[PDB]
Amino acid sequence: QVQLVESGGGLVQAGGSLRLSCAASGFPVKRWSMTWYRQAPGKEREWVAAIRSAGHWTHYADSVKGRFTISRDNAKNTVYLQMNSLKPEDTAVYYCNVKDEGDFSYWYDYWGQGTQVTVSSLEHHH
Amino acid sequence: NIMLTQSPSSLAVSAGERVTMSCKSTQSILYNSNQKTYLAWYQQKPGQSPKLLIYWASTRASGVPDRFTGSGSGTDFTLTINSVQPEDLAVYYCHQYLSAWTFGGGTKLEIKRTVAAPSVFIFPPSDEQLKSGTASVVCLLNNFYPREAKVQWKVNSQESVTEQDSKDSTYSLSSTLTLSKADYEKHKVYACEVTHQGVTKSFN
Amino acid sequence: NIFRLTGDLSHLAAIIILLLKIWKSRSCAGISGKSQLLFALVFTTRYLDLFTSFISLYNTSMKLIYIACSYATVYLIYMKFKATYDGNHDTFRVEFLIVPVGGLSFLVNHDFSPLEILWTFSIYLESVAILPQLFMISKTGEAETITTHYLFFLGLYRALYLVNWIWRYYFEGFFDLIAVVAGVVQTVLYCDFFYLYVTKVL
Amino acid sequence: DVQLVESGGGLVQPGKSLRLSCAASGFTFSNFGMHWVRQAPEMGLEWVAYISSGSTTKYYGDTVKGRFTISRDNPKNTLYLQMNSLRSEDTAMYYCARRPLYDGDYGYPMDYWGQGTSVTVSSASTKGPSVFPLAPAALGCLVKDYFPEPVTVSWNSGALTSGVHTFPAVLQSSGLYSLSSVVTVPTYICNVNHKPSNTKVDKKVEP
Amino acid sequence: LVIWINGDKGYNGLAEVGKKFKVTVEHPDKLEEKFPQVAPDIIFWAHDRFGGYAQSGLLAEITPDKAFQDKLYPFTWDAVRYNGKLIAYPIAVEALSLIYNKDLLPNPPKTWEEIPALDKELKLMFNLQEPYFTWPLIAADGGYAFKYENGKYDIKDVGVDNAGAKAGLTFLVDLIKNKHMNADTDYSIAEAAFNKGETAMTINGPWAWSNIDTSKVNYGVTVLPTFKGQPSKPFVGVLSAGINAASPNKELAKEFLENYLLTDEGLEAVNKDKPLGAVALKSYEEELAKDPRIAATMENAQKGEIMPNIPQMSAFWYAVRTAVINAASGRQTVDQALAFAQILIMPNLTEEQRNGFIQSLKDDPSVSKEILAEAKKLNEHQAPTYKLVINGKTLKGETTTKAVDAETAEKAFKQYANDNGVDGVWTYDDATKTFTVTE
Ligand SMILES: OC[C@H]1O[C@H](O[C@H]2[C@H](O)[C@@H](O)[C@@H](O)O[C@@H]2CO)[C@H](O)[C@@H](O)[C@@H]1O
């Protein structure tokens, strides 16, 4: 059994930056794939980024490509999502999903609890 | 985007009563920089633009009567009126302006009072309308409360009720029955019987 | 995730149907023993981690079922019922497949590690596994043991991975370019297999 | 005082484009950000668009993004909302609202709103209203067979508003709108204005 | 007076010049960075740093003289022209050039590609730490600091991501990995090695010549080798004299610069200490252009491009230095280093935004182009009919319709009037497009 913990979410101004991290606890698998999804209240769950266990393959949604960047840490068994130039349209609960990419492992499909990212479109006086 | 839900959808309170209405947010709308909760309460009187009542979920906007108070934190907020006036009949919205701008569903506040007798008036179709080939006979219910009142047509009928007025707290209803030229010509008397909690009007 | 489950169950059904037909008919004529050898080697190479770090009873059980069924098919073709087996018409050169596939697994893999190399080699060999059977039927013109159920289950298996790839790419944002390309090659080869069987055997 | 008056609303076919304007006065329009917020009976208040004081920042709602564009002419003190590829769900009363200065510091939300303009989207063509008298005590005018249902009915050009009752328009079986305006009295003219059809009719009521 | 100049220039000759004029000369390290934070009466430095100083107001706008302006070359004055005002007196024009050993080799290499073979046979080494020396190779194939169009530098366009910049940087790191130059060699190492003759050739400016003259090894000064069939484009330096804004002796220092330093005798006494290069004065430059090394410096300057005077040049220099050091030491790849340089140049980005974009570049270089595009977008965002008139007995009004034909228009109006219960005589004014019915 594997437990996923997500951290790094919070309240950031529009255009700011954030670093989310999904840490997996339990016995690692040789070949796995982790996907960052997001869900805003009353909206469908959409995938944000996707990375595998080995290689240089990363896939990004059309909306977040260039702003969001997914990376891995096999030694620490963690996956990081860096959010740059955030806009209030990126306010959602961000989930991390681990799938066993080997054969015959259909039920090795674990979801994180969820982390809250809120982009506050406020104006300030210098 | 932070969704907002409002409860109750609509409620009625007598004049001078204390009323409390709640807004629930899908997440906390507290700002970390200034520790101020970014929620506001707006009041929309019938046929009017929304008017700001409260901001920062506690602070009262300039010119607002003292009977309006804002409270709450986290994901639950309340708007309280200590002495509901007949003028306070409006739709109240909660609005979070931290992440984008979203509004609540709307809590429509009505006014309760003593039952009042309707005034039933009759209005026959005019000659100008008859020249066009159609007729409409209109029955008028003036200054009645409660809104629930039954109208029966005696020889197609659609009834529309006005919103409760803030000055007096009354309702008015109009029941229009439509006929063709032949259908109107066939019958000789037209009547409407009005049953209300607090009378038949006819013409030949 | 049910698409990959259904495809794997269809593939296991096809393997079991072929094994049972060989057992019942008391002959393996019309089957390329080299294709089944390549399938056995695919399952061996992909599931070499069976001994170490079992994940679940279903996982290791399915790996063992696949390995045992393929080995039993190879044994029936080459040891039990080799008399009915006709190697004269199955003259395909297996090394001509294994060596280029091994080189391609070395070159085009995602990462250069023994387990990743083995997985990529197994994927590529599965992609080109059915070629000896295609050659054998293209030569003989008939398949006394290949059944409509076997081909139907194989085609269902391929179509289920096709739908699975589309679903993963459009909902989960996941595509495995090596796996997708090798599976497309395998699907084309299986479509040609069905074409040859219907046009020449039926 | 701060004043925001909108214009441009009316009836359009689905998929068409309409430009709404909001003239602002009583304050420095080039200093404040501006919102467009629409309200419909099955929708409630819904924020639509936002533009900053310098047009640098533009935000749009999820259901309006890619179709609606907000802009502003600062020296002409005008705010513009260009709507393209309109749908039936876009029928609403549209308000232009003023975003106060530095709401992150002082905390003021949308403070001043316009009266709004009705934007209705339907393939049905416009039809001028027909006014009929109601013989009188109370007397009134029945306005029938008009589309859409922006309509302002007053009495004696707003001379008397005590005891006057106007009723909400209801869907008629013919696809048109109809309402009656009545008033209790001890010569009265009912004046009806239908903006989409530019129909201003001044009618007398007699027994 | 208090004077700051770089350590590799002729501070002793300046000392005698000030002695004849008390004048104090000092050569602090990192003075190009010390001067802004500290604030010296007059500072001697290349013009690229000076414009930014003028933005801070640290350089006092000095009124020139028309005859004195004509005493110097016009392009040198153009170098110290920022926003239409002269902030400095040009002193010397310096450009990088190849200095080789005649004993080690008779003919210098005509291209960069020939260098690996000659170096492995000997088994070139210049200062790779500063981006000034490594920029000619980068810019040989079109890499540019800022796009120069119609007399202006477009800060929005930075060319350090060009294919030519990548080609130059990867050529340099290939030479580093092939053990042809030490990754951590600097100016002192280059001078020491070339003085002893260990290195056949090195890239350097006029100032080092006297040092080489002390080594008494015969040296030839010539064109920088061409990279992929295109000439190297070294930035051209205009060593110039800037006045401190807070200098209590501004007039005295200005008079000293005009009447002792920028004269034939003073510049002759300065060039003797360390070669100034192409001298600003017309007379001394004419007397000095006969030397082949000055000719080589001038032709290299013609092949190169003068540095912009814009204040975005310090950030550009820091970013390019970081990228070159990273690529040379092997800590980062060439493309990643150049993307970092682009991120670091972008002025309007917040520090945390810049750190986030740098991290995004670190942990995924497959989408570096998209990250750069998004960062540039954020950086630019943060930049500072017919008519009817009815007149009945009971109702009167007006109504407009959309009609193409007047016959159908009045048919529709007649039907509408019947629906309105109107019966009266009809009139039509086509000019006003009005149908009027009245009872
Ligand atoms: O970092 C590169 C450097 O280039 C220039 O500095 C040159 C200067 O022009 C020469 O006279 C001599 O001092 O070598 C310097 C390089 O160390 C720019 O003037 C300077 O801003 C920049 O940092």
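Here chain C follows Swiss-Prot for its numbers: 2-203, in order, are the residues you see.
Quick check of the header: electron microscopy, 3.2 Å.
Any Cβ shown, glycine's included, is placed from N, Cα and C.
What Swiss-Prot annotates here:
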MUTAGEN   C:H12 to A  Loss of binding to the sequence motif K-D-E-L
MUTAGEN   C:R47 to K  Loss of binding to the sequence motif K-D-E-L
MUTAGEN   C:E127 to A or Q  Loss of binding to the sequence motif K-D-E-L
- Note on the structure: Here the 10 Å Cβ neighbour count for C:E127 (mutagenesis position) comes out at 21
- Which of these mutagenesis positions (C:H12, C:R47, C:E127) have a C-beta closer than 6 Å to some atom of ligand 1? none
- Task: Can you see whether DSSP assigns C:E127 (mutagenesis position) to helix, strand or coil?
- Result: helix
- Query: If you run the three-state DSSP split on C:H12 (mutagenesis position), which class comes out?
  - Reply: helix
